[PDB]
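Some notes on the structure that comes next.
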Amino acid sequence: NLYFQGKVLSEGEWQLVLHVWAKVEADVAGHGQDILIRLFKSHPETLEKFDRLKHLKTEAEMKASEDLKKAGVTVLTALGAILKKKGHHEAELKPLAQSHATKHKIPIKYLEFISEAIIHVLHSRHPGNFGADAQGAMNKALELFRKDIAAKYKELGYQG
Ligand SMILES: [Cl-]
């Protein structure tokens, strides 16, 4: 198994992140649904950034939406790919910052909101295997993502 040195997190922290993410990926649509519904319930203003979704008014409607299901898979597969770079994600963040800062106008604050939604859902679905250690390593990985993408927003002309 070829060693791939990561940045900022320790090797053991990266392994806790990628072990949990493998569980996410095995049911990506289900995790995606849960995370976006939690985001949209805790922070209803985020729903307005998704044109195909902004009309959905209840949890039953959100769970029935094929569009929300597709958005959830979009979000979690892009984030998983970034996490698997173990901090070597400069190239990946460039187009994501470009679309999110320039077209969608996503404030960095919403990335913090979805980070909270991700930790909440991971606790809810893996209550036996998402402990203090795994939670801390995931918080560090998402913090690094938010820090680096905030820096890319400013390189592309936007504060966010
Ligand atoms: Cl743990």
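First residue shown is number 1, and so on along the chain.
Structure determined by X-ray crystallography, 1.9 Å.
Including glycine, each Cβ sits where the backbone N, Cα and C put it.
Feature annotations, courtesy of Swiss-Prot:
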- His100: heme b binding site (BINDING)
- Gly128 to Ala (Swiss-Prot position 122): In metmyoglobin (VARIANT)
Who sits close to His100 (heme b binding site): which same-chain residues at least 6 apart have their Cβ under 8 Å from its Cβ?
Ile106, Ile149, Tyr153, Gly160
Assigned element (helix, strand, coil) containing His100 (heme b binding site), judged by DSSP:
helix
